[PDB]
Amino acid sequence: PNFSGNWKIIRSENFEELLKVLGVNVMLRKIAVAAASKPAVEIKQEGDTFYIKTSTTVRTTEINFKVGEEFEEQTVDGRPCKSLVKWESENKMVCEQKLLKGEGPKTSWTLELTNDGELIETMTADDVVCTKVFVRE
């Protein structure tokens, strides 16, 4: 169960629709799903410590966290949040997010490995879920 690698996206389901129900305007949705916005995800895992860099043709962001320790990131629609990841199993982590300011949808995400070595990401806002699948280069 090692999440490290250079992960390339191979499936995406319900992402634009999730943004739509969050109130994201149509220009930004279409951009978010364009080929040019396809995420490449680099992960370095060392036990419970993660470094994850997500890059597209125009953006790059890095997060560093340790499982069980609170950190700060942004929600699917860009609002700052405090996050905390826990293991649900040997091969799956789950993250609960809490907005830093104001109120909003209950948001969370998960990452898990398949035995064939696919990485599955889900992101949830209230009752709406999006799933992306990646494979290693």
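Sequence positions for chain A are given in Swiss-Prot numbering; the residues included correspond to 2-138, in order.
This deposition comes from X-ray crystallography, 1.8 Å.
Here the Cβ of each residue, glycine as well, is placed from N, Cα and C on the backbone.
Per Swiss-Prot, these features apply:
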- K21 to A: Loss of ligand-induced nuclear import; when associated with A-30 and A-31 (MUTAGEN)
- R30 to A: Loss of ligand-induced nuclear import; when associated with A-21 and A-31 (MUTAGEN)
- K31 to A: Loss of ligand-induced nuclear import; when associated with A-21 and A-30 (MUTAGEN)
For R30 (mutagenesis position) and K21 (mutagenesis position), the CA-to-CA distance in whole Å is 7
Ordered by sequence, the long-range same-chain Cβ contacts of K31 (mutagenesis position) under 8 Å (at least 6 apart) are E17
Listed in sequence order, the residues of the same chain lying six or more positions from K21 (mutagenesis position) whose CB sits under 8 Å from its CB are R30
Per DSSP (three-state), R30 (mutagenesis position) is helix
